[PDB]
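Below is one structure, written out as structure tokens; the observations come after it.
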Amino acid sequence: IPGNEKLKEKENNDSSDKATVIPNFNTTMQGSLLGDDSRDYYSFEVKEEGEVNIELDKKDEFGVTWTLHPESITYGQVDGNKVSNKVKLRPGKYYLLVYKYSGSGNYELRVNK
Amino acid sequence: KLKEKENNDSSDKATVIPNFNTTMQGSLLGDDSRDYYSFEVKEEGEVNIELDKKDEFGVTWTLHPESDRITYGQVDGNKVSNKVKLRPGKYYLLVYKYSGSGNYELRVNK
Ligand SMILES: [Ca+2]
Ligand SMILES: [Ca+2]
Ligand SMILES: [Ca+2]
Ligand SMILES: [Ca+2]
Ligand SMILES: [Cl-]
């Protein structure tokens, strides 16, 4: 995708206060949940109301999903190596928690309009 | 008056819920953000998982079998609930927070 930037997560990001910012809607966040690292929190700012697509792509076979809520609840839908949803979001800050329920592995996270 | 047993942050360390219709007390304070539990169904039926928040914070749960079947708690104010038909087997129930800190009670009703 033209201009898509790959950006690494920034640990410690295990709570909402410590969330890694997704600075725009054309970034691919790269993260890992190995061993005792079982939660990676992200945030993003919606500036224009509209449908946002959230897609987590597993790079390894493990049990991982996500939960979104506004600062002011949407769950990832697990389908094999993709965990996705589409949701109409109003302007404001959102908190996107990627967390595992089994195993260990790496993932990429794409939040798009 | 049964209580969770830390550390229970992963499924291999899950706190056993010994019986249905039995209240478990837990907390997710500060950097304790995950409490894993397990339970065993012996007869197929509808199970009603109910988490009661004792403080206002963002907490929910995720159920999966020991064997992509996954079920999420539905947040409604201070209750996080669902009803799911389960076949005999072992299940893992992850109670986790997404904001704040607080105490809760958990039941697997049947
Ligand atoms: Ca990580
Ligand atoms: Ca992390
Ligand atoms: Ca606990
Ligand atoms: Ca715990
Ligand atoms: Cl039973």
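We number chain B the way Swiss-Prot does; in order, the residues shown are 1006-1072, 1076-1118.
According to its header, this structure was worked out by X-ray crystallography, 1.4 Å.
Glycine residues also receive a Cβ, built from the backbone N, Cα and C atoms like all the rest.
Straight from Swiss-Prot, the features:
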BINDING   B:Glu1009, B:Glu1011, B:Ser1032, B:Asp1037, B:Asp1040  Ca(2+) 5 binding site
BINDING   B:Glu1011, B:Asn1013, B:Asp1014, B:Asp1037, B:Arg1039, B:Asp1040  Ca(2+) 6 binding site
MUTAGEN   B:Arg1039 to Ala  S3b fragment has 2.3-fold increased affinity for collagen
MUTAGEN   B:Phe1062 to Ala  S3b fragment has 2.4-fold increased affinity for collagen
MUTAGEN   B:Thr1067 to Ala  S3b fragment has 10-fold decreased affinity for collagen
MUTAGEN   B:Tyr1080 to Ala  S3b fragment has 12-fold decreased affinity for collagen
MUTAGEN   B:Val1088 to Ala  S3b fragment has 2.2-fold increased affinity for collagen
MUTAGEN   B:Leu1102 to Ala  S3b fragment has 5-fold decreased affinity for collagen
MUTAGEN   B:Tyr1104 to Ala or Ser  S3b fragment has no collagen binding
MUTAGEN   B:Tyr1104 to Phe  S3b fragment has 12-fold decreased affinity for collagen
MUTAGEN   B:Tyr1106 to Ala  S3b fragment has 40-fold decreased affinity for collagen
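Measuring Cα to Cα from B:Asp1014 (Ca(2+) 6 binding site), the mutagenesis positions that fall within 10 Å are B:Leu1102, out of B:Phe1062, B:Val1088, B:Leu1102, B:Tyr1106. With respect to their backbone Cα atoms, B:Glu1011 (Ca(2+) 5 binding site) and B:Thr1067 (mutagenesis position) stand 19 Å from each other. Here the candidates are the recorded positions B:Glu1009, B:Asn1013, B:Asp1037, B:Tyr1104, B:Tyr1106. The one whose C-alpha lies nearest to that of B:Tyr1080 (mutagenesis position) is B:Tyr1104. Minimal Cβ crowding within 10 Å, among the mutagenesis positions B:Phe1062, B:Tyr1104, B:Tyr1106, is found at B:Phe1062. Of all the binding-site residues listed (B:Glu1009, B:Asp1037, B:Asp1040), B:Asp1040 sits in the most crowded Cβ setting, with the most other Cβ atoms within 10 Å. B:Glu1011 (Ca(2+) 5 binding site) carries neither a helix nor a strand DSSP state and counts as coil. When Cβ neighbours within 10 Å are tallied across all protein chains shown, the highest count among the binding-site residues B:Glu1011, B:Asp1014 belongs to B:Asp1014.
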